[PDB]
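K.L.:
One structure, pasted below without further comment.
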Amino acid sequence: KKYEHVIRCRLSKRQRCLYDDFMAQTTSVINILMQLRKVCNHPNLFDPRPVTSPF
Amino acid sequence: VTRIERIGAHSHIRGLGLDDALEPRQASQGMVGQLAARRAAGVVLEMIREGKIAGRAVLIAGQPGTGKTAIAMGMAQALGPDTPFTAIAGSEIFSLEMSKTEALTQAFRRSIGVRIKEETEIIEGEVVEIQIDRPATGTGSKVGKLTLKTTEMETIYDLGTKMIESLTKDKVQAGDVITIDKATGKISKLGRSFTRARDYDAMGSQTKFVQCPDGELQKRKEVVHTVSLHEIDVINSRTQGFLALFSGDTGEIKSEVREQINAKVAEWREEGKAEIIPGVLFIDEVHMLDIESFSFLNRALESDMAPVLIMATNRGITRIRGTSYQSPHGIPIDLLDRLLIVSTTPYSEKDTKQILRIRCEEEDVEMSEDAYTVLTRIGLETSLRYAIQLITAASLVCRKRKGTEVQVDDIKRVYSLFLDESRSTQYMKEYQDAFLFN
Amino acid sequence: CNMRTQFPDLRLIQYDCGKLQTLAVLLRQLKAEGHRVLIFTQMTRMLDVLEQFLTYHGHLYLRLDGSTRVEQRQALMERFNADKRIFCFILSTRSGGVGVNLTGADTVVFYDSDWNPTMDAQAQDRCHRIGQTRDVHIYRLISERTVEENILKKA
Amino acid sequence: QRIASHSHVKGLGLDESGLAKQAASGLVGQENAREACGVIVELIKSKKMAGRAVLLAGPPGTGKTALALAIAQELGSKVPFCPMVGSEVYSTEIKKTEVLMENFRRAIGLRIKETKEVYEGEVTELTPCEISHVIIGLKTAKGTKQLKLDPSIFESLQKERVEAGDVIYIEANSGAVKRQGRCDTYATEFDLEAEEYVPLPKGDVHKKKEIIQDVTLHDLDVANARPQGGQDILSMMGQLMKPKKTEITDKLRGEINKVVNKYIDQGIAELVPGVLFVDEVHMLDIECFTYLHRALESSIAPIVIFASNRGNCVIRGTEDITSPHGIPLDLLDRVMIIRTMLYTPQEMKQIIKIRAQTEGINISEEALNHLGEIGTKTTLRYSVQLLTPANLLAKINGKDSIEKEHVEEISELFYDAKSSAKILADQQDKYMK
Ligand SMILES: Nc1ncnc2c1ncn2[C@@H]1O[C@H](COP(=O)(O)OP(=O)(O)O)[C@@H](O)[C@H]1O
Ligand SMILES: Nc1ncnc2c1ncn2[C@@H]1O[C@H](COP(=O)(O)OP(=O)(O)O)[C@@H](O)[C@H]1O
Ligand SMILES: [Mg+2]
């Protein structure tokens, strides 16, 4: 036999900020759709947290 | 056998002795009387435990011998070791290695604890068999195999080169109950499940065994690391900071380092990596601080990393050190406006007798009722500390004459042998010319 | 070294994505109960982030990202079916063809949902096919109040 | 987040015309002072004048530090704001004038563009080349590259114990080599290896990243006065043998000024003049004020805000010279004085309500009136500080709000400065000294 489960997950603060920024940039729909999918996947797909070093 | 900690001045104080409503009991946890001051101390203790308001200052003011330091020690004992409690004297901030402001900053940041909680995979088991094969000559790859056992499991592990080196360094043998952390590879031996072979010589007396661990082999355990802000500052100031944590010799830490550390701790708190554990800094005899130290306190209490500050002073209207200004408690009015003051009232006869009884119970001294009455009269006439000292003195005198209970005669003997301040001053007046100056 | 350069904490990878936390919980439960997991995602960069997360958490994994050579695919399949240590097998839904026989696992986790339910069905049948002797559980992760709810509704 | 003394101050509460709203951004009164501080904020944002000094003068409790922090909040986190207390110039390591100069340079910030060169990949070959250089081969998910690196980098790699199969990070600018772990592909070979595994890098072997760095002039001065960038034995020796601060010379500061001007001309740097704040200025001595004369007359200096609550007081370091704020008249001639006034009871009630809201405390109208009455006598600070204990009392008694009985009980438990002074005066013979 097989069973199917659907699990709901919440967004982090960075994910929420990126999603809101893109939804504000909405006002093409396909590009916004892809960016929102990437945000929901992981914000590191856009820019990783920097490695900080002295100047 | 006597531990390093013995019967001191405040050894009988186990807490403030309050109930759920912060109502002070008459005699509980060593504290007797001082009901209003103990209630205020309990309110302050609840404020400390909540840990939400930074830079709160409380001043315990009263006559000498009224229990200011007793209340501070009761607060410290009621807080518990989880919350930092830095107790220093006012004179300690005057240092030849660092500025007064630097010493005050270090005192503040020793009273804030940073706690990091992480989960790690842990292997704890009894070593059954360990085999290590190494090349006879020259550099080569060591190959090994390790068998670990619990009450319900037994797994054979193939070992890598670095784990082989770690096991060799730790000298792990069969029957040793060892703990292995998978990430760091650290191995800690915690006992032997059984003895080694008897036929071996020069082995020494075998110690007691340790029962084999139960449950699964690879568990997951929570590791908690707690340091203060001062420790972080010291280990980040310079490479030798870890040694400066023990030798002192920290110098003056740059403000840039402290600002960076504050920012990083805030980031950890926002990200849930670390929790901040605000504590208390207790400056006993705060009147020894000068005007510059008070001015620094004024603005240093306005930071969000500041702990709760508790001061004790027995000064009235006194000159502020470093100035020619008379102020209440020896403290400038600008700092006195930033703090709540807790007054301690003098003790009555029954409170004095109860304190003497608690002290005798702490020192394991048996005393008669008449001796208690005489000692209470002396304590009321002279001071509480003199009666407290005469407790032990009379105990020793009674033990010298092969007695069991301290009588009035022993108290009279120690009253004759040892003098208080008043009688000493009288006898010095009687022979004023013999003493050197004035 | 610590005073000379600072790298982002590997913990912050999971902290920045709720999906990663939920998947960590699910994978810990699955490893506790003694199962093997297939993780399907539409993006190879998501495969990289999953590699980082799994290596941080200690889950051994194999990878087939659709750019691997064909001769390596059969070797990876045989290794995964033969090796019991490999906890997870991250895969891309659009890749693998139909010739992959992943009956070794018993759990499939869809990191993100495809617009076409046929691709998800093929990903499931990669493990639910004939000759498989364990119950198969399918876990789908969806972000609340996001586009993924629309994707699931369309599917 | 813990609640501090100024946590409610979010801005100056000014309108578009520069006038001060009565209650806004956590500020209740001081409309004239707030308008003056808005003018000062515009001056700081202009980035044209140098060494302009402002003195916030008034009795304690009149929100001088609140106004300074409001200026800081109005400027933003980009503009440097260095808060210092007058007692901090008395260091046992460097002279007081050096401390003042260091805080002056700390107030001037510099946003500089930098490019980072990164070598990141799994090590496949580590071949020494006889002083012995190293030839290294790095592979990623995108390709492979062979590099020849300096002997210092080889020594760093040896110190990191980098061997074939390890994932490493090299920063070409600083020569900083970090070994991150054994590659994930080898995590199955053994069962107990005592290693931390790391995935293969998914970019290129050689990367260039451009980032914005926030630094100050003081940071450059320190980096050039106690150097630690050479990674040689002499730098370690100097760090270990001479850890104390030093009196940085004017020559080093001139060289750093030239370097920063060259950077700005190249277009890769932006200057943020920033603000220095000295809170307890009266704690400075006459030497510090005399130095501050010339320091403020400098064309490099930032905008300095001073605060003082002293009246006609003797200047520290002098025998009996008395000046209006503890500040010699020469320095007072170089400052713009902002006057803060005492608060009316209505303003006291407003501030108490704002602080109660900030601390998450519900207070009844009767309790609020009683606490404002308590603050009319005693001080505003004392009245504000009774909020948390009263909340704790209400919580103990099971009430979710503060009533007048709780305020009365707290005021009975805790004395103020005047009540304690009365007690001390009544019992002067019993207290020490
Ligand atoms: N209320 C009290 N209950 C119990 N012991 C007390 C109390 N007050 C004072 N003592 C004891 O009396 C001794 C002297 O009191 P102390 O707190 O040193 O006075 P001060 O406030 O002048 O420092 C201490 O050993 C203390 O334990
Ligand atoms: N105008 C105001 N509005 C709101 N709160 C104020 C105001 N002025 C002062 N306060 C509060 O009163 C307290 C005293 O302010 P502070 O700046 O320390 O006084 P001063 O600097 O004059 O000694 C601070 O906690 C501050 O938050
Ligand atoms: Mg004391």
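The numbering of chain D matches Swiss-Prot: 13-142, 154-456, in order.
The deposited model was determined using electron microscopy, 3.6 Å.
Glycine is treated like the rest: Cβ placed from N, Cα and C.
Under the heading ATP binding site, Swiss-Prot lists D:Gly70, D:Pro71, D:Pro72, D:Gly73, D:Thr74, D:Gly75, D:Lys76, D:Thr77. According to Swiss-Prot, the mutagenesis experiment D:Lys76 to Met carries the following note: No effect on interaction with NOPCHAP1. Record note (Swiss-Prot) on the mutagenesis of D:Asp302 to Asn: Abolishes ATPase activity; inhibition of MYC- and CTNNB1-mediated transformation. Looking at Swiss-Prot, you'll find the mutagenesis D:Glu303 to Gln noted as follows: Reduces ATPase activity. Decreases interaction with NOPCHAP1. No effect on formation of RUVBL1-RUVBL2 heteromeric complex.
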K.L.:
Please list residues from the chain of D:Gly75 (ATP binding site) whose Cβ is under 8 angstroms from its Cβ, counting only those at least six apart in sequence.
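P.N.:
When sequence neighbours closer than 6 are ignored, D:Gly75 (ATP binding site) has D:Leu39, D:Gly41, D:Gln42, D:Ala45, D:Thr363 within Cβ distance under 8 Å.
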K.L.:
Calculate the distance in Å between the alpha carbons (Cα) of D:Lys76 (mutagenesis position) and D:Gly70 (ATP binding site), and round it to a whole number.
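P.N.:
Cα to Cα, D:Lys76 (mutagenesis position) and D:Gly70 (ATP binding site) are separated by 8 Å.
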K.L.:
Measuring Cα to Cα, tell me the gap between D:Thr74 (ATP binding site) and D:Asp302 (mutagenesis position) in whole angstrom.
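P.N.:
Between the alpha carbons of D:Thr74 (ATP binding site) and D:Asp302 (mutagenesis position) there are 13 Å.
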K.L.:
Could you tell me which of the recorded positions D:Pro72, D:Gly73, D:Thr74, D:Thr77, D:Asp302, D:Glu303 have their C-beta within a distance under 6 angstroms of some atom of ligand 2?
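P.N.:
The ones that qualify, in sequence order, are D:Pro72, D:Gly73, D:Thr74, D:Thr77.
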K.L.:
Have a look around D:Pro72 (ATP binding site) and count the other CB atoms within 10 A of its CB, chains all included.
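P.N.:
Cβ-Cβ neighbours of D:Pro72 (ATP binding site) within 10 Å number 20.
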K.L.:
Please compare the binding-site residues D:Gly70, D:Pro71, D:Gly73 by how many other CB atoms fall within 10 Å of each one's CB, and tell me which has the fewest.
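P.N.:
Each of the binding-site residues D:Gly70, D:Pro71, D:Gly73 was scored; lowest Cβ tally within 10 Å is D:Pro71.
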K.L.:
Around the recorded ATP site, report the further residues of that chain (criterion: Cβ within 8 Å of the mean position of the Cβ atoms of D:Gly70, D:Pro71, D:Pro72, D:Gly73, D:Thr74, D:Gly75, D:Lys76, D:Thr77; site residues excluded), sequence-ordered.
P.N.:
D:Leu68, D:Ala78, D:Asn332, D:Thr363
K.L.:
Expressed to the nearest Å, what is the distance separating D:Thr77 (ATP binding site) and D:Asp302 (mutagenesis position) at their Cα atoms?
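P.N.:
Approximately 7 Å lies between the Cα of D:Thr77 (ATP binding site) and that of D:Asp302 (mutagenesis position).
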K.L.:
Go through the binding-site residues D:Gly70, D:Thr74, D:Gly75 one by one and keep only those whose Cβ is less than 8 Å from a Cβ of chain B; report them in sequence order, or 'none'.
P.N.:
none
K.L.:
Quick one: pull the CA-CA distance for D:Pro72 (ATP binding site) versus D:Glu303 (mutagenesis position), whole Å only.
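P.N.:
It is 12 Å, counting Cα to Cα.
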K.L.:
To the nearest whole angstrom, state the Cα distance for the pair D:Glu303 (mutagenesis position) and D:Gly70 (ATP binding site).
P.N.:
12
